[PDB]
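Step one of this worksheet: look at the structure below.
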Amino acid sequence: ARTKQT
Amino acid sequence: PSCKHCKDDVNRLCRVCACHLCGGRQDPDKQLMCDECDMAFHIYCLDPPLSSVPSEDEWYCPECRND
Ligand SMILES: [Zn+2]
Ligand SMILES: [Zn+2]
Ligand SMILES: [Zn+2]
Ligand SMILES: [Zn+2]
C-alpha cells in the first residue's frame, strides 16, 4: 500500500 | 501555505494534510494513503490498529471502506 512517504 | 487549514505550521495538528485521525505528522512511512479519498492514516491510529503496513496493492480507509 501507498504511504505518505511515497 | 500548501495547506490552508494549518498553514504548514509543524507544531499544529492537522487532520487534512497529516493523519486524518490524530492530526499528527510523524512517521509518514507509517501513514497509509486511502486509495479513494487520499487522506493519510497512521497504521497505529486505525481501529483496529495495524502492527505493520499492509502489502496489498490497494487500501481503503474506514470512511471509504465498503463494509
Ligand atoms: Zn494542514
Ligand atoms: Zn494518527
Ligand atoms: Zn478514504
Ligand atoms: Zn473524516
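Here Swiss-Prot sets the residue numbers for chain B, with the shown residues being 300-366 in order.
In case you wondered, yes, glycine gets a Cβ from its N, Cα and C as well.
Experimental mutagenesis at this site is recorded by Swiss-Prot as B:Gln330 to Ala or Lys, annotated: Does not affect ability to bind histone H3 peptide. In the three-state DSSP scheme, B:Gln330 (mutagenesis position) is classed as strand.
Using a 10 Å radius centred on the Cβ of B:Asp334 (mutagenesis position) and all shown protein chains, the other Cβ atoms total 14. Where Swiss-Prot documents B:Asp334 to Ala as a mutagenesis experiment, the accompanying text is: Impaired binding to histone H3.
Under its mutagenesis annotations, Swiss-Prot gives B:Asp337 to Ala the following note: Impaired binding to histone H3. The local packing around B:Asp337 (mutagenesis position), expressed as other Cβ atoms within 10 Å of its Cβ over all shown chains, amounts to 11.
With a cut-off of 8 Å between CB atoms and residues at least 6 apart in sequence, the same chain places B:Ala317, B:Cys318, B:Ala339, B:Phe340, B:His341, B:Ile342 near B:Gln330 (mutagenesis position), listed in sequence order.
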